[PDB]
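Participant: Okay, here's the structure, questions in a sec.
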Amino acid sequence: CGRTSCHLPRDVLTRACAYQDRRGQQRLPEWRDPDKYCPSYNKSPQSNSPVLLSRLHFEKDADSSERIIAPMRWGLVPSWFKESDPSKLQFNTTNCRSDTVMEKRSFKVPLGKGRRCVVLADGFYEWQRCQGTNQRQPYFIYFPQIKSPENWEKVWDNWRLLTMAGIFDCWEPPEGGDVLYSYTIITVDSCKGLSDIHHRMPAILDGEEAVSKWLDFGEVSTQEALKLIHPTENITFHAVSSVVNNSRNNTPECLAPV
DNA sequence: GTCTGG
DNA sequence: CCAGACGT
DNA sequence: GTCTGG
DNA sequence: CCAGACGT
């Protein structure tokens, strides 16, 4: 799970993230670094994607059930990394297996500080391996949706964003600069629905109960939080063209059916 | 910064 | 103890 | 075969 | 994730 779509204009994304805090107040998440939001049909690791995180990570004495939305770097850069440039990292932090997460140096420390985030996406791409061919079929995978320029605009207004369990860390560049916020997406075993595409899938949080508990490092311990991490069958997909393959291709044809 | 392997 | 990794 | 850049 | 380089 090393590609996503996140193409929505920023205000349309923000209205799709309407939530209720613990007191039942209908809110929209507050932005940090909105200028780093770069919408694209074709997001790879080392790009920025919007994530939800608890207000309490940014504001002292905050309601931990309130939400911030911020761009973060896809590919976790641990706090301790010593080189000048994030891209010199000699290990893969695009994903984080759920089974091993407590034993992994890169993920344990930040998960232990409550650095739990929710990665937003239209949906994600997976490439299917088939016996005795090097050819790979790309699929676009997304939450079931409520079933022409008027058809398109209506669908994307009423789109249910995919909400994926992530962990994030903060890194002060040694040479100097703004603190880097970076995230990994947690993986689990694929469900029956997806098993013929790929043996591994992102940890999907299905519904506002699950999203809220994962965000709320105020009231919800790591042990309680890890119980939300599992496959889901509440998932659909269709085959897409080879246009997605090259990350430089940012167009609607990326997630168009064939 | 922390932890495993030697 | 220190060296060396730290991940999919 | 492996790794960086996108 | 895949594309594309891989060197003086």
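By Swiss-Prot numbering, chain A shows 2-148, 160-270, in order.
Header says: X-ray crystallography, 2.2 Å.
In case you wondered, yes, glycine gets a Cβ from its N, Cα and C as well.
Not my notes, these are from Swiss-Prot:
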ACT_SITE  A:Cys2  active site, nucleophile
ACT_SITE  A:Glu127  active site
MUTAGEN   A:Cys2 to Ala  Cells are hypersensitive to ionizing radiations. Abolished ability to form a covalent cross-link with DNA. Does not affect single-stranded DNA (ssDNA)-binding. Does not affect ability to promote class switch recombination (CSR) in B-cells
MUTAGEN   A:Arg4 to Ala  Strongly reduced binding to single-stranded DNA
MUTAGEN   A:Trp81 to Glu  Strongly reduced binding to single-stranded DNA
MUTAGEN   A:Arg98 to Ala  Cells are hypersensitive to ionizing radiations. Abolished ability to form a covalent cross-link with DNA. Abolished binding to single-stranded DNA (ssDNA)
MUTAGEN   A:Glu127 to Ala  Abolished ability to mediate self-reversal of covalent cross-link with DNA in presence of doule-stranded DNA
MUTAGEN   A:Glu127 to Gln  Abolished ability to mediate self-reversal of covalent cross-link with DNA in presence of doule-stranded DNA
MUTAGEN   A:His210 to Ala  Decreased ability to mediate self-reversal of covalent cross-link with DNA in presence of doule-stranded DNA
MUTAGEN   A:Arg212 to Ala  Abolished ability to bind DNA and abolished ability to promote class switch recombination (CSR) in B-cells
Participant: Around A:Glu127 (mutagenesis position), which of the listed mutagenesis positions (A:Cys2, A:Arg4, A:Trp81, A:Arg98, A:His210) come within 10 Å, judging by Cα atoms?
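Facilitator: Correct set: A:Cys2, A:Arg4, A:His210.
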Participant: Looking only at A:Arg4, A:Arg212, which of these mutagenesis positions has the biggest number of Cβ atoms within 10 Å around its Cβ?
Facilitator: A:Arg4
Participant: By a simple count, how many Cβ atoms lie within 10 Å of the Cβ of A:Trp81 (mutagenesis position), its own Cβ left out?
Facilitator: 10
Participant: List the mutagenesis positions among A:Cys2, A:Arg4, A:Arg98, A:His210, A:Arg212 whose C-alpha is within 10 Å of the C-alpha of A:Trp81 (mutagenesis position), in sequence order, or say none.
Facilitator: none
Participant: In Å, rounded, how far does the Cα of A:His210 (mutagenesis position) sit from the Cα of A:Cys2 (mutagenesis position)?
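Facilitator: Each residue's Cα considered, A:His210 (mutagenesis position) and A:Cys2 (mutagenesis position) end up 9 Å apart.
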Participant: Need the DSSP three-state call for A:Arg212 (mutagenesis position) to compare against my parser.
Facilitator: strand
Participant: Sort out the sequence-distant neighbours of A:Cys2 (mutagenesis position) for me: same chain, 6+ apart, CB within less than 8 Å of its CB, listed by position.
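Facilitator: Result: A:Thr95, A:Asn96, A:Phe125, A:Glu127, A:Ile197, A:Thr199, A:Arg212, A:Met213, A:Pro214.
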Participant: Given 11 unmodelled residues, what's the whole-number Å distance between the CA of A:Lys148 and the CA of A:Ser160?
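Facilitator: Between the Cα atoms flanking the 11-residue gap there are 16 Å.
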Participant: At a 10 Å cut-off from the C-beta of A:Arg98 (mutagenesis position), count the other C-beta atoms across all protein chains.
Facilitator: 15
Participant: Given A:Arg4 (mutagenesis position) and A:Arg98 (mutagenesis position), what distance in Å do their CA atoms have, once rounded to a whole number?
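Facilitator: So the Cα of A:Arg98 (mutagenesis position) lies 17 Å away from that of A:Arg4 (mutagenesis position).
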